[PDB]
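Trainee: Below: one structure in structure tokens.
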Amino acid sequence: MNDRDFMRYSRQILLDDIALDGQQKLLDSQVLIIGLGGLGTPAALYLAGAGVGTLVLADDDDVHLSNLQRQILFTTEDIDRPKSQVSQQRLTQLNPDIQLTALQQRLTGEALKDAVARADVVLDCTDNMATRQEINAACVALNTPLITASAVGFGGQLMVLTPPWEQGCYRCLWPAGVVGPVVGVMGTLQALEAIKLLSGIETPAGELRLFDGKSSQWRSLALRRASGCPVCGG
Amino acid sequence: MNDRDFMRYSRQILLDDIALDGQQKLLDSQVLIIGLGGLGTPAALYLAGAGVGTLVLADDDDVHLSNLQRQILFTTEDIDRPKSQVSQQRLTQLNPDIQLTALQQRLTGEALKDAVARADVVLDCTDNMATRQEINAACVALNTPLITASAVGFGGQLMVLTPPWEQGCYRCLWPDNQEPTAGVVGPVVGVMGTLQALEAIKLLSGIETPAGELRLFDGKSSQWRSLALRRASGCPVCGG
Amino acid sequence: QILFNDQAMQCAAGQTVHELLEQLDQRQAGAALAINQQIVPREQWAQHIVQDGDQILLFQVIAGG
Amino acid sequence: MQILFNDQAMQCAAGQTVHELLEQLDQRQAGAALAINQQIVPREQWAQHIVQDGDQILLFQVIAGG
Ligand SMILES: [Ca+2]
Ligand SMILES: [Ca+2]
Ligand code: NA
Ligand code: NA
Ligand SMILES: [Zn+2]
Ligand SMILES: [Zn+2]
């Protein structure tokens, strides 16, 4: 890689688990982030800083004042502008050397499938079950790993789902406000899982991690595939 | 608070644990963030978004290109500029309605004591033992809660230390004044700083939560463990 | 004798997960359950027999983001 | 008798202090903290704290970066 990338990514290149080959792998990768809200904005910021070669940012909402309490990539001057465009602009300022693609729309059907197809990993940062079920269906069908997280109030949940779906999928598991740093910790952890998966770092997958930000405790549960699953059961 | 504040903090206000009363207490509080690096930049972003009324941002560095991999508040356009100034400017863009104070300095001695005294809670987001011991000594002497965290490689450490210091202080755990600058994964140091913001919001809004617990994170195995802290009888800081 | 949501309580041997949830009057919609830190798929609740010493968790899905 | 040391099973003599055990394992004390059964044991107590059969011990180093 060129001198500018070496200096820019030097603090993670110093890590023997990533180093020059691991960074090159991130630079050759493509990540699809669906939803640019509480979860997606910190995730996109960390992934752009880490040097993921191409980030595809999908969202069809505009920035609203009430968003700023937790969507840290935005500012008051972005209010009423399309989130994917503002994200693309701000992330470019952070790292102008990677490819940032903005999709201003509700990714669904054929369009969702082409984007999941091109991605090496998909981050589900949406806010409703119908959409999460549709993204999960596309990832399994296209055999693409999915990193999904959620948060509400003081609680968070996260799971890394990867081919051959030995611990099942989102559908096997699932057939008020929110505190900013709780959704933020979940989105940041999604970024951490993507970096590890793209750089080839051995780590667990197939576990549901639950966070209670009020008792400040975490618990890990082993996911299990459901024999009757219409998505990954065969 | 006014109508603009009501809308801005609405998703936090909907939580019965915070509500209108808790938001007002955040708005009336003061937080000192020492260190505007991997830990400090996300903590400041979230605390600003949360409506902490006054944030004091202290750091003695200028932005460098290699910072961007983990210090998410900065951009390529800020390279070579003072960190506390850039942070104050970027954060007012996020939230122009709170008080943002920039201290471009390595807080020590009298200046440190005065900033600690004025803050309701201090976030230690620095990067060396000596400074961390100095901050801890000031917080205990001035009876000010201290939320401290660190990260290196794939690991992180976090503790919330509050008066009357029932579980001791930073010096009860670490008697060392020096270790016995390495790599780090962006989101690992980021999660520790974001967790520091979370602890601050709970402390300032009055949410019952544990303190005096050392929380350790291994980002590679994806596991957390919580250890009960214990005061040291001969601690020269909180030993009394 | 089992742990339900980290709290001890007494049950009744040979009972299914479904039987147990029914007696406790718990909503099973939007709910998932684990036994000894492993998820038990919902489709298996009718047949899965709760054993003595089982550590059970019943929680709700969070979809927000 | 038998203990867990950093999540791994290990055998060691009965009647040993934390200091003697760390000495046996050739572990450096500077920059380290120790927990037994999930509670920190302040370093100032290691020379007298007796390790007991079935103890779960963690020995880790301070991280100061940020
Ligand atoms: Ca299958
Ligand atoms: Ca409410
Ligand atoms: Na793909
Ligand atoms: Na104070
Ligand atoms: Zn499935
Ligand atoms: Zn002390």
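All residue numbers given for chain A refer to Swiss-Prot; the residues shown span 1-175, 187-245 in order.
If you check the header, you will see the structure was determined by X-ray crystallography, 2.0 Å.
Placement of Cβ uses the backbone N, Cα and C atoms for every residue, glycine included.
I grabbed these lines from Swiss-Prot:
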| type | residues | note |
| --- | --- | --- |
| BINDING | A:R11, A:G38, A:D59, A:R70, A:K83, A:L107, A:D127, A:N128, A:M129, A:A130, A:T131 | ATP binding site |
| BINDING | A:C169, A:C172, A:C240, A:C243 | Zn(2+) binding site |
| MUTAGEN | A:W174 to A | No adenylation of ThiS |
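Describe each of these features in terms of where it is and what it packs against.
Mentor: DSSP assigns A:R11 (ATP binding site) to a helical segment in the three-state reduction. For A:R11 (ATP binding site), the number of other Cβ atoms no farther than 10 Å from its own Cβ, over all displayed protein chains, is 23.
The Cβ of A:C240 (Zn(2+) binding site) has 20 neighbouring Cβ atoms from other residues within 10 Å, across all protein chains displayed. In three-state terms derived from DSSP, A:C240 (Zn(2+) binding site) belongs to neither a helical nor a strand segment and is classed as coil.
In this structure, A:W174 (mutagenesis position) belongs to neither helix nor strand by DSSP; it is coil. A simple way to gauge crowding: the CB of A:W174 (mutagenesis position) has 16 other CB atoms within 10 angstroms, across all the protein chains here.
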Trainee: Inside 10 Å of the Cβ of A:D127 (ATP binding site), count up the other Cβ atoms and send me the figure.
Mentor: 18
Trainee: Across the 11 residues missing from the deposited entry, can you see how many angstrom lie between the CA of A:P175 and the CA of A:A187, as a whole number?
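Mentor: It comes to 24 Å between the two flanking Cα atoms.
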Trainee: What other residues of this chain sit with their CB within 8 A of the center of the CB atoms of A:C169, A:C172, A:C240, A:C243, the recorded Zn(2+) site?
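Mentor: Leaving out the recorded residues gives A:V140, A:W165, A:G168, A:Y170, A:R171, A:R236, A:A237, A:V242, A:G244.
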Trainee: Can you name the recorded positions among A:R11, A:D59, A:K83, A:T131, A:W174, A:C240 whose Cβ is less than 8 Å from some Cβ in chain B?
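Mentor: Near chain B: A:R11.
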Trainee: Give me the largest Cα to Cα distance among A:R11, A:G38, A:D59, A:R70, A:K83, A:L107, A:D127, A:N128, A:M129, A:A130, A:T131, the residues the record lists as binding ATP, in Å as a whole number.
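Mentor: Overall maximum Cα spacing for these binding residues reaches 39 Å.
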Trainee: So which of the recorded positions A:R11, A:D59, A:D127, A:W174, A:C240, A:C243 sit close to ligand 1, that is, with a CB under 6 Å from an atom of it?
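Mentor: From A:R11, A:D59, A:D127, A:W174, A:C240, A:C243, counting a Cβ under 6 Å from ligand 1 as near, the near ones are A:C243.
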Trainee: For A:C169 (Zn(2+) binding site), which residues in the same chain are close in space, meaning a Cβ under 8 Å from its Cβ, but six or more apart along the sequence?
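Mentor: When sequence neighbours closer than 6 are ignored, A:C169 (Zn(2+) binding site) has A:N136, A:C139, A:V140, A:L146, A:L161, A:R236, A:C240, A:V242, A:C243 within Cβ distance under 8 Å.
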